[PDB]
Amino acid sequence: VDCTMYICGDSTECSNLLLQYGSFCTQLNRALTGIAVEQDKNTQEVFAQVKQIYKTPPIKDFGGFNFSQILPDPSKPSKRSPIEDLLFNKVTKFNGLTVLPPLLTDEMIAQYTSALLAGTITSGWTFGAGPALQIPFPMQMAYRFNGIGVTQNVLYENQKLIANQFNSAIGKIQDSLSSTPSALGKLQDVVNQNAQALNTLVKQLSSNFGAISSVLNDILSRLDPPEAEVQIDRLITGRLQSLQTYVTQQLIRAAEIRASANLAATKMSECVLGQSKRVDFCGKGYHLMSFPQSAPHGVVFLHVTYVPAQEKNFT
Amino acid sequence: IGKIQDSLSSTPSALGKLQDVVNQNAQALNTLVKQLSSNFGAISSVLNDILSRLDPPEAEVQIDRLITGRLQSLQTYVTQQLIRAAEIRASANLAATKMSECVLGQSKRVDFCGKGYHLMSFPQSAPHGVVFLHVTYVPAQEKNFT
Amino acid sequence: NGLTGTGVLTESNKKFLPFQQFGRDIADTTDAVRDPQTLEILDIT
Amino acid sequence: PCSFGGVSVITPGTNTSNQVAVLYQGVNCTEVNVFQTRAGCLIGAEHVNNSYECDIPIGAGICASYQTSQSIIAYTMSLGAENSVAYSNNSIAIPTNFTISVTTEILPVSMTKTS
Amino acid sequence: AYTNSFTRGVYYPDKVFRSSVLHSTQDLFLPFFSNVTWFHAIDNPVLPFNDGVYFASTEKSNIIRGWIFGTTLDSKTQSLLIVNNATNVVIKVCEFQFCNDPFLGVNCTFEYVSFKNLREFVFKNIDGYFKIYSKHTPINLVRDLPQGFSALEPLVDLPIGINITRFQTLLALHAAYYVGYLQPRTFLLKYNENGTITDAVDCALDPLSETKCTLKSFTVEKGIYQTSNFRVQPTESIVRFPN
């Protein structure tokens, strides 16, 4: 925001009479710079976990695992997954105020997420702490199954049925995400909150702030001294206390947003880069895989679970 | 160990986190001290000359503007110091968690303490801060096989 | 002038070169003024 | 109505040098060395084929640095080198040697008290 | 663009002994782009004026000897008219029978009765008094005066301010002029305890100085900063209002 002209209405009078107050909007701008730099620091922290870019081989022979629904589409002009495009499609300043563009853009965000997906699918968890080593997908799955506490031969003796189940599950989750209209609640809430905040901030100007008149251009240099100072100082109390609550509801909002970001970063580092033993951390049930996706101002996860379903009485 | 001694002796960019909070508190104190000297429309800022010459019809508004300006500025002294306390308390919670988990045992968590496979950890003291050393294991040379 | 109070007088060392009238400090107040009538530096805190 | 915007300054350290460039925010150069960009008007910067990572961030997906000696130039963001591996039904990699590393970490603990 | 009385031209607004502290003051000072040539009368006489000299070189004099002039080349205004006995002076807007051409021989108070020794002067007519400042060092070369960083230290004075004519710091002992190009803005000072200090700094030589004054510091660190918002110039109002 532009403090001096916003609060004085570009008045030379206001100018040479308001120098009594001091550095108020200077530290206001200090706080605004602080929150602005915090935003980009958070974004870089969450999405800067990988040092080298990788790429998948062009031949798609992965033993039945049709990862097309999550892989980027080279044919389309934008190299994004079909579910990413579905998310992007379902998801849909003048009197001294400004809006800044983000430092990072969707193109390199998509590049980062695609590189992460390719690296993890190609080399399992090996690349998380050293040089990537190639290893077959069924052998990686056997390692995961031995990790959970089941003998490996079970996977071999049922791999076809397991692949069929996995393909069916991927199709069904695609159907569920296409059908689900209530998933975007938090992001919609944040956007609507910001919109309403700025709306009431701008609409504040039209009020008198208790003024015994309303014409802005004519009176306030028909008669400056005690009707100016009072109108503009109840205007500045109104303005800098709605911005006291503006800045500070924005900082507590950024505090909860940064707690969310910290938990998201931990989720990345544990569930996505490897396999976690903590119960009911990376979703409910048993945790095997992890697939991240991109969203406007948000991130989307995917999980793979193992569940038993047919017991029998025994002695 | 030798190379980490040399690296810490050489690079001076580590202490920025502590310097930030130190300068933040110093700046806040300087601002609140400075804001006293203004007049806020009063004819004078020295109270003795005030009550000697100009009474409190406008010294009552000068004390009103003083008390309200310090309402914002000292409620915000405690308010940004309070959000700072929230941040430092989250930091202290995280520090205690790291203490207990990665110093009193061995963590299986991925990249929770350093990069690689953690083996050892030793804490070191800093003014209003703490220092950790992580010893990890990294594979070096690879070969192809079938 | 116009300062009075109860306390222990303190010595001074502040120097003074070619152009002054009265002592003034940084803090927008008065802290140490050389004696106007004796031309001797005197600081009282 | 007419627009407005902040005037931004990009500079290296004082002891390093004293040459300085200027950045205009949100303005259009057609409506005001010249380097027309999406962000605005730049002086001393050029579309340079070689790229580096971000050193002094400016915004809008572009970063500038004191570069060719060193001068204030603008370059597009660079992430890192690319790589790929050979995955086959009968392929495997294995390590043979190791190494030891030491890393550090810093965290704040508290703050001073006043009255 | 610097050719000196050096970054003097910062006179001392009062005797308040600020010491080793930052403070920027807005006062009456002098603008940019002061150039001049050398001519004939069909190499620096009286300058474009105010009280002394400009901003970068070195010297030490023992030169000046004589005078018959007015400081504004008028002598109706305050001339360098020495009927001033060095303890009592005369300065005459005091109306006497003026000769349009001066001469030389073989009420207007100082006691109170009718310069590379860089003693500044006083004809700042805030309700009519008279006085002098004082500092010292000389001219044997192109321009000079010396370096430091602050105003000096207070002992005895009676200050009201200056109106003489040749922008300052002055020229004396221990054709047309030439001066340089100086930007007028606030001036930061640092009065060390021992008092070995002369200089200041300006704010709008360039965006470098803009940051220097905006951050209220000197050692500008590597980074990016934003100064005062540049309002896009509204040369004229808008044709939208009715009649």
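Following Swiss-Prot, chain C shows residues 544-588, kept in their order.
Including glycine, each Cβ sits where the backbone N, Cα and C put it.
In Swiss-Prot, the entry for natural variant C:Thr547 to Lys states: In strain: Omicron/BA.1. The structure shown retains the original residue. In the three-state DSSP classification, C:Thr547 (variant position) falls within coil. Residue density at C:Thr547 (variant position): 5 other Cβ atoms are found within 10 A of its Cβ, drawing on all protein chains shown.
Listed in Swiss-Prot as a natural variant, C:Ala570 to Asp is described as follows: In strain: Alpha/B.1.1.7. Secondary structure at C:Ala570 (variant position), taken from DSSP and collapsed to helix, strand or coil, is coil. In this view, C:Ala570 (variant position) is surrounded by 11 other Cβ atoms within 10 Å of its Cβ, with every protein chain counted.
For the pair C:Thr547 (variant position) and C:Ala570 (variant position), the C-alpha distance works out to 20 angstrom.
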